Amino acid sequence: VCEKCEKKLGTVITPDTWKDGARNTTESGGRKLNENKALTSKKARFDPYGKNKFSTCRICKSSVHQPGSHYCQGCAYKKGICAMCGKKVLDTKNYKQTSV
Amino acid sequence: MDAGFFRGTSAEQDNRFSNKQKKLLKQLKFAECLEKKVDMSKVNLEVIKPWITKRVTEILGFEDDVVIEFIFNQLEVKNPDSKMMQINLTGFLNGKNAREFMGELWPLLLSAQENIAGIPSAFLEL
Amino acid sequence: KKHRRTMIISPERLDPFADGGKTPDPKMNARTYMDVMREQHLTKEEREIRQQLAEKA
Amino acid sequence: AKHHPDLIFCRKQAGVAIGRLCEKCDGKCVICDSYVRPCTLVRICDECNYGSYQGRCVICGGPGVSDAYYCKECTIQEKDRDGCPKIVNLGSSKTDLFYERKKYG
Amino acid sequence: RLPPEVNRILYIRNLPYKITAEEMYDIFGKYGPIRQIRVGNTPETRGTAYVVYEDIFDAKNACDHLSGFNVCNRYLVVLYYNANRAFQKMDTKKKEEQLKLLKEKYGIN
Amino acid sequence: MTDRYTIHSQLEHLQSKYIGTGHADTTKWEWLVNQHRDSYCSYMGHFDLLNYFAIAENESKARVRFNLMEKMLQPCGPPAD
Ligand SMILES: [Zn+2]
Ligand SMILES: [Zn+2]
Ligand SMILES: [Zn+2]
Ligand SMILES: [Zn+2]
Ligand SMILES: [Zn+2]
């Protein structure tokens, strides 16, 4: 994702082993003490009633796999854009992107 | 680390071994009179000492000042535990000599605390 | 350090607490405390003797 | 640890010293040894941070690099209340590894 | 110029059975005078021997040259014996009277 | 045999630490004395069990607490040996 959208990312339950720039360690604050899992459940996960409902790609209409994404992995790779906001993160004029 | 951290476990930490002091308080046969409580402030000690010295010296067959002073040091507390003293002497003496030894040192201290002077009866006589 | 290879395994030693501190059986040939202290004193004396008799000759 | 039956905890009355964990042990629970859901901070007894030992690892004993926690499940079961959780003996596994490498190397 | 493990006592393996006392002493007596020889009776120990030399250097030499000798069509295996334990009490009364007689003899103490 | 003896040392270690754990040879008397004494402590601790007992007997609470402390010595009669 782009740099402003990385607060919308989900985290892995186990802490990262490379501690610097991590989002899921205790020191980073993204792994908080006395977490109630029921309260933080709908955060960055799919919720059909909630705010992150099952989306499809705006281009190809196939279902995305990340909550809050408007573009599926292939379409975002090919156009060079952030999967969540659609801002471009890559200049692809000289890259013949190969899906293979 | 100036020593190692690891120094062995203490007996309060380690459940793999049973309490040997309690176990010996069960199975050794102690003398008849050691349950009577003794107050050592009421007892005069240095008159008691030469008899002990002589008693240990003839039991041992030589003189061991570490056993002597060990016995004396155990008698310094206000209420001396007699059963632990018989256990702690059982290693040095026979364990049959330790029983006899407590069996005569203990009524002697009882006689000493009953006196006003601090001196037991057989020593007042002589 | 080599001193630990001079030490040899002693003969049989007695346990005073065994069988409730019973009266020790005679002619058992197990060393007690007083046997051990006699042997220790006796070897200290024997080396004092050889150290004295060394200087004479 | 839960993986070594011969290891032994200190279990004395814990104090104001905070227990720490070395890089190898970072992120795991001192009791049940899990990686997830940290609930409470570990306190060690006075003797266990005496002197040079101040600030070493609780679980293994190496230079400590972060604070040690109990997990949520050990908090709910009140395993966090048993005492000083410092491991006081190396055990058979650690010793065997040393002699094996030293034989080879 | 000797290692610390050298000893007056030698332990001998592959000894042919019912070899004579004379032949034994003649084999081992070349290197020096012999303090004592013990030969195994019990059938688990049968066929092996201990030899004590009066001199430590002879025992050193007998180990050094004796090994692999061919007696009764077999190689002889010699080693030092490691006298690592004591089998009896040291009998304090005899040692006491012996020390008393020595100290009485030379007026030591 | 040795496993019996190691179980025995472990359980006497526990019993010294937490008073009132049993082992395979707990007698009836021992188990019930423990749960009597634990009950008394619990009554002292909770304020409304102690109110209830101080109302049901017409006593003051200080008298109630003092009688419960007196009962802690031999709560179930003398030891049965
Ligand atoms: Zn798409
Ligand atoms: Zn974005
Ligand atoms: Zn560690
Ligand atoms: Zn845990
Ligand atoms: Zn501790």
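Determined by electron microscopy, 2.9 Å, according to the entry header.
Just so it is clear, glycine is given a Cβ too, placed from its N, Cα and C backbone atoms.
Among the features that Swiss-Prot reports, domain 'PWI' is placed at B:27-126. According to Swiss-Prot, the mutagenesis experiment B:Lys20 to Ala carries this note: Strongly reduces DNA and RNA-binding. Record note (Swiss-Prot), mutagenesis B:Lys22 to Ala: Strongly reduces DNA and RNA-binding. The unchanged residue is displayed. For B:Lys23 to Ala, Swiss-Prot lists a mutagenesis experiment annotated as follows: Strongly reduces DNA and RNA-binding.
B:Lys22 (mutagenesis position): 10 other CB atoms within 10 A of its CB, across all protein chains. Under DSSP, B:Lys20 (mutagenesis position) is assigned to a helix (H, G or I) in the three-state scheme. According to DSSP, the domain 'PWI' (B:27-126) comprises 55 helix, 0 strand, 45 coil.
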